[PDB]
Amino acid sequence: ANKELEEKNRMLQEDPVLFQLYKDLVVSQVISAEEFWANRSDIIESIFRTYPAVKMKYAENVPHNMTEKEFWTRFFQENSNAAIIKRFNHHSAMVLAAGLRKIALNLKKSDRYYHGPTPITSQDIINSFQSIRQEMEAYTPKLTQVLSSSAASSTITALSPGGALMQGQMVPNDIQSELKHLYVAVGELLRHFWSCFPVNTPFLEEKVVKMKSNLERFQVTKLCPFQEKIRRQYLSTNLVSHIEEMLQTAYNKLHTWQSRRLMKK
Amino acid sequence: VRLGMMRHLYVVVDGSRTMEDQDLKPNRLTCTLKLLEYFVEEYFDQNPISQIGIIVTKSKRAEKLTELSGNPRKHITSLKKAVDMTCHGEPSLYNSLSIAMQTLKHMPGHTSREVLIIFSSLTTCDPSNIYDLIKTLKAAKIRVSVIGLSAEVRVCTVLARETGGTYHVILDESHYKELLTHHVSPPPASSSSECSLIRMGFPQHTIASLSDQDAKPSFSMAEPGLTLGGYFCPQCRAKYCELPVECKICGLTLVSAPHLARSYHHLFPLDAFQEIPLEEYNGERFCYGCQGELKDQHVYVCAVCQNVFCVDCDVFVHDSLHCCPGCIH
Amino acid sequence: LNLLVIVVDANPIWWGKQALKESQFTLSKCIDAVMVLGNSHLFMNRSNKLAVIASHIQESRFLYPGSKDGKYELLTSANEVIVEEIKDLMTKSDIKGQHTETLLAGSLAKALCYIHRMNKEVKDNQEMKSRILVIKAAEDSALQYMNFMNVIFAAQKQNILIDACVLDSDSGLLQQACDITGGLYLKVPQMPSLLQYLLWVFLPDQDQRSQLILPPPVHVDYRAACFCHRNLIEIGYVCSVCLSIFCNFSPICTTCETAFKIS
Amino acid sequence: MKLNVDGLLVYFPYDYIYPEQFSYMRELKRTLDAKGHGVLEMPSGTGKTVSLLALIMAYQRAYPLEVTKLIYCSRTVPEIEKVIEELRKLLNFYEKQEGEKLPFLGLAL
Amino acid sequence: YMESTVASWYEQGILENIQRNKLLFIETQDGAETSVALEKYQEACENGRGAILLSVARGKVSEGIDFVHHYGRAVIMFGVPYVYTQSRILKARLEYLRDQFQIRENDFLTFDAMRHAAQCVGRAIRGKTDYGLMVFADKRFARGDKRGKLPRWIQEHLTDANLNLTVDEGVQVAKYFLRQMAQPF
Ligand SMILES: [Zn+2]
Ligand SMILES: [Zn+2]
Ligand SMILES: [Zn+2]
Ligand SMILES: [Zn+2]
């Protein structure tokens, strides 16, 4: 069955982003689209499940020279007294049948938390202690000692934007959407490339997909710089270099892990 | 007692008709949502590494209101949106638990998968028998702790006790606050629970290198404008607006040191201070904790520092600060 | 209203080192500047209230719970009480060579619970916006990280602003502390002119802080390190019990003793 | 759980008994001592059976000649099965307490 | 009488709403159907669907069956159980008791009702201290004679405050009592 074709038709226009990115991977003819998907009323329904007799009747009485309104009409249509009780028991039983388908912790080193990841003679204490003890025999010098005008002016000049302790562009708009779309494409493909990269996966069938994805990295990064070239030759302003770091870092991980794999071999 | 610091918790809310009944002072659904917003924010504030997910079940169908995420604000927005929900239909425990099971099945083994079903309508119309699903839940070690409303439901009683969770019924709104605040804290790890090392990544806030030289412009990663500076990733190398967040590419949790430090007090619970009403040779009129006169015949003391704390001091210390001020010295 | 709390780090070792050095700046002038700041804060409005805490290696003590010179009676009471209490605390102090690092986490804990007590007693009609104007004066202690982090998170939850005013040294822990709760961080390099800074940067309250130009926040290096070395590490291997940042993959982390199963 | 009943000492398998059980046992012992037919009512569907059976067994041990045997009748066979379960539990408890088998026989027709 | 009430509820929309809220099962004279219905009722009780089992007080099912925790949680008695006043067998049995042993006909009749009702309402307290409420939807039970002839253990719990609760008031108190029993010891 063409389940893949049906799914593609369902998501062809319902979701714009998904099809936009999937198409983008083929617009420049990067790689085959197989890997794309390879890696990644109520009343009548209730009666349908409720009454098996109604199901059989529907199958035998499928619309043929009749009308659904007439079929609806046929639904509602001491001997009768016991009939209601029996019908209620059977109906509740049918509903129920339809709903019934066939360590104390101990530690040896706690001071490590007290000094967490944050990083980093005797007569000196005596001298400082006595001198500071003798420091404050005089108090309330606020009248003039606390502040002076020259230092206050220096402080205000420092607080000025050009002073010390106080150091002190949305021109492009349409380029923003293009950058966002490119970033989403990078995200989509990097997801599968990094999906099993961190895990060693020392298996033949596991490593085959990693090799194929690593080659796909070359294929996609082959076309990325061309769009970069188109965008670059506009004004030579507001450089977009963050994208380059992702590609180069993925390449570095690829090559370093390739060398590590060869070393392990 | 071993505690699972990292837990993926799903707050299953039922959009049943019985939620319409205004048993509480406001509408029952509105009250639950309003207090659940507090629960969500407090849960993130007391377990940053953890993440939450809301599934809303109504009309015999369960819909994921918000997928697993580390951003409290997005979930809060989802709750406020759900306040206006029609609230008509009948819940299905099988459907809701199956959705949660499908999402939690692929979650890492080390993390504690948990579900808190806020059950309102005692009825449970499900396509398939739920006792069978209980077996799969026990196999999958997904803790399910129901909180019933105005009903002691038997199927959920067996669900909670068999799966290891706890069952409760709301005595009133004040008790409802207590129940959810209790579930905020990480649950103790039982024999079935297993612990394993988890890869972690610590990013550093970065800005323009020098006067916007060799800048690193970027918009965001899950209408974001250009950002001069932000957080980054050791491996993604993709700009992130806020932390902590799971990698969109690596699949590795990005979180800073303070977020981890926020959970240490759980490992270090504070021993309750004996309450002695009488002064007991405590000649210090001023409370050591707050330097205020003890206007009530109550005193609290440690077993190490042997200090004096008033009612407010002890209550606050055990509630929020989670550490004895003087005894730190 | 606003409840200000000034956490002065009066470490005798360091301040007496200044005294021995005979430098222009002295603890007396520091106390006078803090006194002036408190007086001005209460000057701002009647409803405003303040408090002061002094820090020492042993413990931390509160410095604060007619018009002889033609002075305002309440501020006169403040002046007298703080002067007498600070002189008493500095004059009387035991000597312990083993413990010399200044204590700040416990002082902040006392501060926080004090604000909670005042917030409970005050009438619900008026809302109180508390603040803590921490004034560090010496290097912090490594062993105090856990407690200081807990008190900082308590402050975040309780909505109190930790305005750090470190001087002569940049404590990464304190700058990290104020960044979490959004308090300002000013590193005054001109100690003699310290008070001009307080009356301009710190003195304005959270209500008017947003609608005012103040020095930009300093970049915070949220470093992480293994317990092996205490060196910066970008990738940490924590477990589900210790929640401790470690160096490299190991069969079992020492601080846990758990029976980790390989895979 | 040995209960020092007024008449004698009576063993009991479960840990605790409600005050109604004390009243039940004392009244039943009074009727047995009088050796006269009587009627009494107990609320609980279960629990009364164990109290009654234990008291009858202890009375048999104290005065075996007074009572030849106990004929305990129940409405339906499915119900009397639960009674034999209770009696089996009581006998195992008493046998563990004594440490050995005793000449006691109990059966259902 | 059960069939007449069921038919009237069926004609009105009350019965359909009850069906929506919870599953409904009914008893019949035939033992096979009775057994099948009760077997399904137990499964309904185990599951969250719940069940409402309509039965007759004289029905053999009422005497044979025993209700325990999470079984027959709330026992509802619709009308005082009285045998038809036309069966001539009871006339001999009754008038003979009046002639000999000197028992009033009304006294014995009300005793035959209270004993039967206590039989059919005393099951929920089987054992293990399993909560449960017994609601009697008949003002006749409120009469002193019926209360006096009621068993002591039930009557002493019964109080004048809840003796003649309205339908709504009884529903509210039942909800509150179930809340109290939900929490642990
Ligand atoms: Zn990443
Ligand atoms: Zn206090
Ligand atoms: Zn202490
Ligand atoms: Zn560990």
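Method reported for this entry: electron microscopy, 7.2 Å.
Quick reminder: no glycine exception, Cβ is built from N, Cα and C everywhere.
In sequence order, D:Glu20, D:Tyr24, D:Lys48, D:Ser51 are the residues near D:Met42 (ATP binding site), counting only same-chain partners six or more apart with C-beta under 8 A. Swiss-Prot lists D:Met42, D:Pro43, D:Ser44, D:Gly45, D:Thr46, D:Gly47, D:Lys48, D:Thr49 with the feature ATP binding site.
All protein chains shown were included, and the count of other CB atoms within 10 Å of the CB of D:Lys48 (mutagenesis position) stands at 19. While the structure shown retains the original residue, Swiss-Prot records the mutagenesis experiment D:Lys48 to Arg with this note: Decreased transcriptional activity of the reconstituted TFIIH complex. Damaged DNA opening by TFIIH is impeded. Loss of TFIIH 5'-3' helicase activity, still binds GTF2H2. Does not restore nucleotide excision repair (NER) in deficient cells, does not bind UV damaged DNA.
Using a 10 Å Cβ-Cβ cutoff, D:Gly45 (ATP binding site) registers 18 neighbours. Compared over the binding-site residues D:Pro43, D:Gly47, the count of CB atoms lying within 10 A of a residue's CB peaks at D:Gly47.
When the binding-site residues D:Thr46, D:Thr49 are compared by the number of other CB atoms within 10 angstroms of each CB, D:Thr46 has the fewest.
DSSP assigns D:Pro43 (ATP binding site) to coil in the three-state reduction, outside any helix or strand.
Here the Cβ of D:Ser44 (ATP binding site) has 20 other Cβ atoms within 10 Å, regardless of which shown protein chain they belong to.
Not one of the binding-site residues D:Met42, D:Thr46, D:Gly47 has a CB under 6 Å from ligand 2.
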